[PDB]
Amino acid sequence: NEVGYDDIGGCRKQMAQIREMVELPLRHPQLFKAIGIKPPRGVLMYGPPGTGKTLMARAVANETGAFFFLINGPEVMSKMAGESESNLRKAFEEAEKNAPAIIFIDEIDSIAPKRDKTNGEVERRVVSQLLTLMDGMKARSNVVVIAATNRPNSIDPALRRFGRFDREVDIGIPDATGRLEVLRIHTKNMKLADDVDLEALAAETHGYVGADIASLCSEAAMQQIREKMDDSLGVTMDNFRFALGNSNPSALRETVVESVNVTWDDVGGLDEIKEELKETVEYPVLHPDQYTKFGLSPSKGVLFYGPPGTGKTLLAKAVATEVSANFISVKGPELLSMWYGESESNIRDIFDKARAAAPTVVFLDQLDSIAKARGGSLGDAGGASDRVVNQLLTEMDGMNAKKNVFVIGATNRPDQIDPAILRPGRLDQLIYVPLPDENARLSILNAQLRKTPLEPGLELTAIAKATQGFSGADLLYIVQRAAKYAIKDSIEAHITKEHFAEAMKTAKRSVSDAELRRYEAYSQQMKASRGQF
Amino acid sequence: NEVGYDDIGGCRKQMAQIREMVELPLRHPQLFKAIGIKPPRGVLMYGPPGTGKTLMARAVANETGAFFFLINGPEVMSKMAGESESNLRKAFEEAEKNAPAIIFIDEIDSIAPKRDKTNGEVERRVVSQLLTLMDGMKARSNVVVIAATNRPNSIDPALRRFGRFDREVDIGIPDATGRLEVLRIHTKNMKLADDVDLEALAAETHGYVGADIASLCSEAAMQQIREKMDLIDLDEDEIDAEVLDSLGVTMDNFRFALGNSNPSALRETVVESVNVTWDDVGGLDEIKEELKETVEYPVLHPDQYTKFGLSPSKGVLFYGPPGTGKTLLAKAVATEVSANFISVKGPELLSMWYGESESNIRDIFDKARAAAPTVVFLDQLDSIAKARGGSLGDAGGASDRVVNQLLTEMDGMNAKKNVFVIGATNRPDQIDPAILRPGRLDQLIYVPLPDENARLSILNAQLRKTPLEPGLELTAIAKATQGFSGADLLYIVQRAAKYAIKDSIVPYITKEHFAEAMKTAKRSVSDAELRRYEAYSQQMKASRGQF
Amino acid sequence: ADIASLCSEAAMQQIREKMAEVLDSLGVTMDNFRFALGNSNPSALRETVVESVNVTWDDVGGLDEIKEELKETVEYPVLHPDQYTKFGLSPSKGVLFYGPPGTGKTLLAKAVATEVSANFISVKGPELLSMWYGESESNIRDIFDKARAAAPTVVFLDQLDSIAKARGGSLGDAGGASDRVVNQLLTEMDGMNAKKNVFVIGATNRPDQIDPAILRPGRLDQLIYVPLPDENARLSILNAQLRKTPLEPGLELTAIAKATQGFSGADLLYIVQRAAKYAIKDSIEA
Amino acid sequence: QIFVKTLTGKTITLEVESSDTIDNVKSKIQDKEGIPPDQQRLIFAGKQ
Ligand SMILES: Nc1ncnc2c1ncn2[C@@H]1O[C@H](COP(=O)(O)OP(=O)(O)OP(=O)(O)O)[C@@H](O)[C@H]1O
Ligand SMILES: Nc1ncnc2c1ncn2[C@@H]1O[C@H](COP(=O)(O)OP(=O)(O)OP(=O)(O)O)[C@@H](O)[C@H]1O
Ligand SMILES: Nc1ncnc2c1ncn2[C@@H]1O[C@H](COP(=O)(O)OP(=O)(O)O)[C@@H](O)[C@H]1O
């Protein structure tokens, strides 16, 4: 009636750490060093709720037969003050009768929050009691405590110390094969049919977790029971399609940490800039010896400028595939939409989170605010005027150069930008994104016509020859303007080329001609005036 | 006295959803062995007060024949912290040996309020004892716990997780046929008169809950006592016990009971629908079949609209001349698809105190999931630009408190939840570009000048709330204004109807009230503003991006 | 306290690398310390970084007239503290630089404090300003108390073209707020404790419109012009970043240095920063 | 060039002063308190 290693999945890279971080003291204290044993117990696991922090801690406990003692934060915080001091001593006295044991402690952020709002004796009493018994169990009793919370910045930093709490384990959202793996776990006894899907709904769940997967399989199976009575049971895929329209997205106010698998051939053309990015960042992530054999530093920030919104988000998606790392999508106008404090602390609360999730890459957009929001002295705005320019000169050079966090940037108009900080070395890879070629956008349009059927008597090069102000994203409304008539004639009476004329000229036009001659004013001098412009 | 199925009414469609959800783990546990997934244990009812949610819990317990136990709300908080946890532990132990059983708890808002606003000591005492006892029990005794409150997001959010409380059930107000069934149960002992009609009182009280209907008939029966007060006084201690048989509550006492009472649960807007058709406004037929191609096509054919890879047409806009029927069309946009709809406005709902300015948009997202379908509509987009903020220069944005909760969850909901945002502005040059993006407002519905030659048909459906003169004069009442829509046409009606209080202590409506009303024939919506956007109606495809 | 953990942080990876029969892996390697430095949690990183960097004087080429002048102002009080007390006159506290933005006038000031192991605090002119009203004068004197408590420290005021330009020219509403923010640092230059070895170092472009009450003696009296370095002192710049070259150049680098006087002191430093686009790119395909 | 001013408010305390469980008082009765110097307490025997 217990669990094992096969009952959890998705988490594999730091689970392979935690399967040996605690087994190495517990299985054998002798074969560790046999001269001086230094067990760094006090593992601090963290992450969003519903990630199975308790279930993954019981997996290693039931595998080695360890006694899993469990307590929680608010269940011992809301008791009497003298009673919580005795009950913590009643919890740590089990370290000698069940050794090797496991002491699970949860919700320490409620126990030890940040020390700005409170100045009290009783508020610091419950955290000083565990300080007085952390050195009391220093007689090598072969026990390892487990600390589980939401995030490490909520814990008081005096607890995180070498000797008490040094081990940090991050538990995030699983990948596309991770939620596929927990879908196989929760359906080990689910008697389904042959028509069910395993991969389409798995990749569609972006901000979902295995606890949300557990509600997805139960709600879809409950819908199957509703239309049977009104052995004669059978679960189809359409019950899970009902669960797709009745799901509960919980993780929404968090940046995506999952890596993607989109190839560089999804976009058309610009092959000369994919090799320039491949010769800079995906070589030192496998071996950084190329930058140290001649004394150089990796890149800090890149730039993109030209026609705005022409598919630079998918270009920022595809850089996390040739480097075999993750990707962080920070929005463009969030530098101005965030208030005072939110424009400073939130942009560095993801940076140290990116250090724990190394290797990764960060995407930024709308970098034309440095030349317009420098002299902030007005008494109306808060962090949207002056609290951006004072920190991007420090936070871009405030890296550690050992975990290789990377910043992807993109702007629109680089002629008004001052060349003071735009010198190479920090902002080195300033790139002009050009207008896409005729074979470039039809390679994108072949991927846009992949999701729909089409007759082979249609041609797309008849509209590409007259593209004076039509980019690849400017022609994305062709599948909306022309294909709006193919739905009406099929559903009214109980894909062709007839609607190609209604989207010939009046489909969509965004790229103008005044800035089109301005897009090559800097590009013609990118070989001579490369330093400043 | 025990209750059954006939003692409740109005929520018969809602009761059947709670019926199959609680009777399957109680009666037939063989479906759990066949499908191999855990049935739910905790349901949660909520809604307006006075809808008989405590009566429904006693009805589902006695008819199923299970061991019923009741735990009321304030009786737990009337004790201290010590004996309240011991009484909660004793209730769950006796229901385990008496399987199947229903442990119905009531008033969870008094036990579990919102904890983060008042970080306290007792706010995590009795709920942490309950949470280790609810999630901690495991004996396959197939017992069901039922919760009840008045607001779903007033409780602590940790209770609405998997395994503890998953199925949310809304208890709405009854309809016209539903409120008729409520009074028939209460009037089983009330000796009414023969002139009292059954279906007439249902259409009288539009938004009365079942507690309000039960207090309405008792006040009308109390007026029958005070009507017969002069017949027999109170000094005789029930001596003349022979005239009390002639005590019939006739129907004008209910008319007097409606004149003194007031709606109690109508402090918010309508929860079901509004009903004003497109024929109630005159003309605008060039957009009637145009809007039929964008909002009622995907909800009727969800497969052919999405298998071609086209995005759902979620958002439309209404623009053109300012104040020219788009404010009149604020209510006449819901009856086409006949879905649920709640209008939002700047000074109406999002201008409250801090903390409640985003909870109103949270209710329309629970209406996207728990009360599907839904229709969202925001009017007067130029007044909300003062709260959103204007982007200046080349580096700007709308730093607003409410747009962060709006724009993120309006795109995360798929087409099966039936989300439909409707826009209506007065000038497209006063629209913030930070909210506009390709993928939200790609459907152009241009509202032209509202048919000044045919505006007589607009006012024909406007003067139907008052008995008027049969010899009307509709020659040149609205064809000489050309800037006065149906909203400002009330001022012409107010000109021809404010003279009823004058020349009094007789004629009420004459033909001179409309013939002499053309002396204030002005134009607030000039033609200089219309012709700027008449050419924009055919060239917005080249300006469908930032501006 | 962190060093007691880094010996254990690399010892467990040696056991993890394998899994005298199992104790031969206990001999730690020099790259496992680099792995322990790769996932290192620095104690200075847990707060603001106020440590002294390991920069020296051999990393730059030229600017030796500034180096002989900047060896007497802040080093002679702290190396020989009894010399100025014999005459009873403390040395001058404050040095001002002015010139083009290409030379290392803001970048060589870190080598001045770190030689005698002094702290470095770099503040920028258009970094903190008066957003609301009067929210700058409290944020100027808030660093003077900790500048003398953790002594030796220096403070590096930089880019004074936002404050020291407005004395009697700007007469607007922002000019009225300009008159309220410039007298804070003007009274703090002579009101500071000059016996706690606290020094100001300035380096500001556009030296014509400087305020006349800051070029007075006692605050900024070392009129040291910093142009681009000399054309014969540009080969000694490249001794820091690269040392290993199998062909040993140094005559072609001085050929383009002596070609024109318009080349900056940072542009010729970038001719070896482009080595990853010139020589390291076509030599790693093996 | 503006300001933000906000005040605060507090609630002090309430008390009950409940104590003296019955099991502590039953142990409180069966004890001794001490006897001066020569105040013996005696034994006794009988009923052969
Ligand atoms: N990586 C995972 N993330 C989430 N759930 C998982 C995972 N692996 C397995 N599960 C299963 O999904 C369920 C998720 O609920 P679970 O209580 O584990 O989440 P939790 O956040 O750890 O809970 P708590 O917040 O109480 O620690 C578990 O019952 C578990 O069996
Ligand atoms: N089928 C029914 N539907 C709605 N109302 C009913 C029905 N039958 C009776 N009523 C009336 O509605 C009232 C039921 O309200 P109830 O006592 O449940 O208050 P409540 O606020 O729902 O309870 P709680 O305090 O638990 O929330 C009764 O007084 C009764 O007259
Ligand atoms: N002697 C030097 N020759 C060439 N470049 C230098 C020299 N000293 C510093 N630099 C460059 O200048 C930068 C530091 O000074 P700098 O930023 O130019 O200050 P400022 O812009 O205020 O003149 C460093 O990044 C460094 O690469």
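Numbers in chain B come straight from Swiss-Prot, and the residues shown are 209-713, 750-791, in order.
Determined by electron microscopy, 3.9 Å, according to the entry header.
From the backbone N, Cα and C atoms, a Cβ is placed for every residue, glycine too.
The annotation ATP 1 binding site is assigned in Swiss-Prot to B:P257, B:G258, B:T259, B:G260, B:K261, B:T262, B:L263, B:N358, B:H394. Look at B:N358 (mutagenesis position): DSSP puts it in coil.
If you take the C-beta of B:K261 (mutagenesis position) and look for same-chain residues 6 or more apart in sequence within under 8 angstroms, you find B:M253, B:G255, B:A356, B:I379. In Swiss-Prot, a mutagenesis experiment is listed as B:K261 to T, annotated with the note Probable loss of ATP binding. Complete loss of catalytic activity.
In this structure, B:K261 (mutagenesis position) is part of a helix by DSSP. In Swiss-Prot, the entry for mutagenesis B:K261 to A states: Moderate reduction in growth rate. The structure shown retains the original residue.
Listed in Swiss-Prot as a mutagenesis experiment, B:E315 to Q is described as follows: Severe loss of catalytic activity and cooperativity between the 2 ATP-binding regions. Lethal. Restores cell growth; when associated with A-358; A-369; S-471; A-471 or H-475. Over all protein chains present, the Cβ of B:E315 (mutagenesis position) has 19 other Cβ atoms lying within 10 Å.
The DSSP secondary structure for B:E315 (mutagenesis position) is coil. Quoting Swiss-Prot on the mutagenesis of B:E315 to N: Severe reduction in growth rate.
According to Swiss-Prot, the mutagenesis experiment B:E315 to D carries the following note: Severe loss of catalytic activity without affecting cooperativity between the 2 ATP-binding regions. Slight reduction in growth rate.
According to Swiss-Prot, the experimentally introduced change B:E315 to A is described as follows: Moderate reduction in growth rate.
Experimental mutagenesis at this site is recorded by Swiss-Prot as B:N358 to A, annotated: Slight reduction in growth rate. Restores cell growth; when associated with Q-315. The number of other Cβ atoms within 10 Å of the Cβ belonging to B:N358 (mutagenesis position), over all protein chains shown, comes to 17.
For the mutagenesis experiment B:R369 to A, the note given by Swiss-Prot reads: No effect on growth rate. Restores cell growth; when associated with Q-315. Taken residue by residue with DSSP, B:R369 (mutagenesis position) is part of neither helix nor strand, so it is coil. Applying an 8 A CB threshold to same-chain residues 6 or more apart, the list for B:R369 (mutagenesis position) is empty.
Here Swiss-Prot describes B:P471 to A or S as a published mutagenesis experiment; the accompanying note says: Restores cell growth; when associated with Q-315. A simple way to gauge crowding: the CB of B:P471 (mutagenesis position) has 12 other CB atoms within 10 angstroms, across all the protein chains here.
Cβ neighbour count for B:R475 (mutagenesis position) (all protein chains, 10 Å cutoff from its Cβ): 7. Per Swiss-Prot, mutagenesis B:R475 to H is noted as: Restores cell growth; when associated with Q-315.
Classification of B:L536 (ATP 2 binding site) by DSSP places it within a helix. Positions annotated as ATP 2 binding site by Swiss-Prot, on the basis of similarity to another entry: B:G531, B:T532, B:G533, B:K534, B:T535, B:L536.
Its Cβ taken as reference, B:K534 (mutagenesis position) is surrounded by 23 other Cβ atoms within 10 Å in the chains shown. One mutagenesis experiment catalogued in Swiss-Prot, B:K534 to A or T, is accompanied by this note: Severe loss of catalytic activity. Lethal.
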Among B:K261, B:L263, B:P471, B:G533, B:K534, B:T535, the recorded positions whose C-beta sits under 6 Å from ligand 2: B:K261, B:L263
Residue, out of the binding-site residues B:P257, B:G531, B:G533, whose Cβ gathers the largest set of other Cβ atoms within 10 Å: B:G533
Site of maximum Cβ density within 10 Å, from binding-site residues B:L263, B:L536: B:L536
Which of B:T259, B:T532, B:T535, the listed binding-site residues, has fewest other Cβ atoms within 10 Å: B:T535
Spatial neighbour of B:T535 (ATP 2 binding site) that is closest, considering only the recorded positions B:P257, B:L263, B:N358, B:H394, B:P471 and their CA atoms: B:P471
Cβ-Cβ distance under 8 Å to B:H394 (ATP 1 binding site), same chain, at least six residues away: B:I421, B:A422, B:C425
C-alpha spacing of B:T532 (ATP 2 binding site) relative to B:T259 (ATP 1 binding site), in angstrom: 41
Rounded distance in angstrom between the Cα atoms of B:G533 (ATP 2 binding site) and B:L263 (ATP 1 binding site): 47
ATP 2 site, defined by B:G531, B:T532, B:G533, B:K534, B:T535, B:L536: further same-chain residues with Cβ within 8 Å of the Cβ centre: B:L537, B:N634, B:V655, B:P658, B:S693, B:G694, B:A695
Nearest of the binding-site residues (B:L263, B:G531, B:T532) to B:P471 (mutagenesis position) - Cα to Cα: B:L263
Span of the ATP 1 site, taken as the largest CA to CA distance across B:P257, B:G258, B:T259, B:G260, B:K261, B:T262, B:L263, B:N358, B:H394 (Å, rounded to a whole number): 24
